[PDB]
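Remarks on the structure that follows.
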Amino acid sequence: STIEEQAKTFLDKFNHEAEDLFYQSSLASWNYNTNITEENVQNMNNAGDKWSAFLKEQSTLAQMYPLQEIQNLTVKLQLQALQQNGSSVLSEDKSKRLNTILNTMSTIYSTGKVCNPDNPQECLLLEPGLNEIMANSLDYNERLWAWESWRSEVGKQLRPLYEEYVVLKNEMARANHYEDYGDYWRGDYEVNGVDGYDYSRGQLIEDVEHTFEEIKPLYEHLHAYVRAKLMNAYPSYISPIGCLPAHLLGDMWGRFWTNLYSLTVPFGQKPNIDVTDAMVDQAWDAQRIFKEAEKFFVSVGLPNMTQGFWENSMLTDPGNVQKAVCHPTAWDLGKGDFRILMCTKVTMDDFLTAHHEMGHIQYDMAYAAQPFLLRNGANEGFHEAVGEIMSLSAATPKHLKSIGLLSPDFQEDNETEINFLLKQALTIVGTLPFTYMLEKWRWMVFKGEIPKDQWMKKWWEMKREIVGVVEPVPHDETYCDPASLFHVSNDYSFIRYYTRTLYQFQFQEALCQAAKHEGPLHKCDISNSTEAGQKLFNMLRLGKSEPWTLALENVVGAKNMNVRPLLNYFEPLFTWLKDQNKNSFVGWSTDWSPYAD
Amino acid sequence: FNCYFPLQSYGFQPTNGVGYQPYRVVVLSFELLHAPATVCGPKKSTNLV
């Protein structure tokens, strides 16, 4: 009689009908990625539209069950996502024009290219063409030509398409009773209905801003060290208290500094840990690479992989006849069908990536018993965070020596680990400032605090203050830097990468306390320890059915994000960088520019 | 609204997980009533001397 019985009935029949259409929609995309054919391209659109229109048809009946009469927390969470109308709230024109802007901006990104200034005939596309050249390019002009010319025909041309994306997406948030479109993404962390665990959407701006203050002393030292090694190349453009060029970050957007690890090696007289030459002599293939990782999850207590998982895996690309995307991805369809599509070579990274790609599949097995709408991570940062903790355990010399990759007589000391922390710091400490910088800028533009003319004026003004990077060539409001980015042009969450660093480290410190490991954190290894797996398995099966604030307390015992695990794991590196920076100036100034003298 | 079709079809495909794979079940109901007994176990019939 009560609306509760009617709501639970609508939710029971929705999981069955949605599981069949969702599985066929994901299955169609699998055959399309594994094999490029005219039949798979159409099946992805038909199966994709059938499932896309399914939620639109169910959303009409979901708004007829108010959440005020529902006293069940698990029931409101299932209807919380269905209550949203998506693009239905937008006008007929604004709703159809939105997909045209997303498809137009996404097409220019893949079709965009920059012709070689020295070779006008040869014109290389950004990916891989422009992303690979900028990685190993040490030239100042060669890197500036592709970096400066890209945003000229892209950033400038995408400005009118980006303006519509800002006005169109805002109309959707306002129809949803949201302060703005920026608050739309913060809704993933929204927590309500539980006394004391409530997490407001606006509290994210204060947490990300409060936690970033503690990372400054670690990043300032890491930035001063990188500027000292590269200061001998161009002392005029690189000031001691200034900032590093924007095109010298090692790649197009300067997201990860790992490419600079070669020249930033503190000690070149000592060997480095690599499994490439060790795996070659062992004569291992893609079939035994995943098998070795499957035994790791069993040592911690996690169930093994189903027979269909290993049988349906795609270990390589059979030439151009049948082509697939080598980009590692973990595909979860449904009905217990788990698969991974990746191109498997013999490298030290593929071994670490195998644990990451398998972490997503292993993570989907815990909450697989939850309802369709209840199957998901507690937030957007837990997806890749659970997979990083698995890779961090494999990179430790203790895990490598266990399976026999690294020689048992390999000497492990400060000089050996100091070089390892620097490699992980560039990929970790390097993305944090860039993530908080770009993510915070989008929140200000969407909120309306930055006029359209100040988009670029505030972009570089906040860049030197956050990441300490200055533009070699000044740009006007015509250019759009985020427009060229992959996540910004594809309408994907860019904040999930910032929180992933804080979440992956919290679990690393908590899981190692259960296994009773002593010494530095980077020396910890969760293998052979079945006590840490039982504690992490509890939250793995919860998913988003429970507030992420509550599930996080059962693991690390914290009700919010904390930078403490970031300082301890990087503590040994911070102590060494502090001494090497005594001869230099720690930090940078925002009053220095390469074109302003 | 508030009206649904009770019967639902089981999704069956070879790519589904082993847990959801269809299993054919045969349930034998053993009931002893007041009527005489007929069905019995097998026999032996050993060698003769």
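We number chain B the same way Swiss-Prot does; the residues here are 486-534, in that order.
Quick check of the header: electron microscopy, 3.9 Å.
Placement of Cβ uses the backbone N, Cα and C atoms for every residue, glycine included.
Some features that Swiss-Prot has for this protein:
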- B:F490 to S: In strain: Lambda/C.37, Omicron/BQ.1.1, Omicron/XBB.1.5, Omicron/EG.5.1 (VARIANT)
- B:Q493 to R: In strain: Omicron/BA.1, Omicron/BA.2, Omicron/BA.2.12.1 (VARIANT)
- B:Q498 to R: In strain: Omicron/BA.1, Omicron/BA.2, Omicron/BA.2.12.1, Omicron/BA.2.75, Omicron/BA.4, Omicron/BA.5, Omicron/BQ.1.1, Omicron/XBB.1.5, Omicron/EG.5.1 (VARIANT)
- B:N501 to Y: In strain: Alpha/B.1.1.7, Beta/B.1.351, Gamma/P.1, Theta/P.3, Mu/B.1.621, 19B/501Y, Omicron/BA.1, Omicron/BA.2, Omicron/BA.2.12.1, Omicron/BA.2.75, Omicron/BA.4, Omicron/BA.5, Omicron/BQ.1.1, Omicron/XBB.1.5, Omicron/EG.5.1; May enhance affinity to human ACE2 receptor (VARIANT)
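Structural mapping of features recorded in Swiss-Prot.
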residue : record           : Cβ neighbours (10 Å)
B:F490  : variant position : 6
B:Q493  : variant position : 11
B:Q498  : variant position : 13
B:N501  : variant position : 19
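Across the structure, B:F490 (variant position) and B:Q498 (variant position) place their CA atoms 23 angstrom apart. Across the structure, B:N501 (variant position) and B:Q493 (variant position) place their CA atoms 18 angstrom apart.
Each of the variant positions B:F490, B:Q493, B:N501 was checked for a CB under 8 angstroms from a CB of chain A; the ones meeting this are B:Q493, B:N501.
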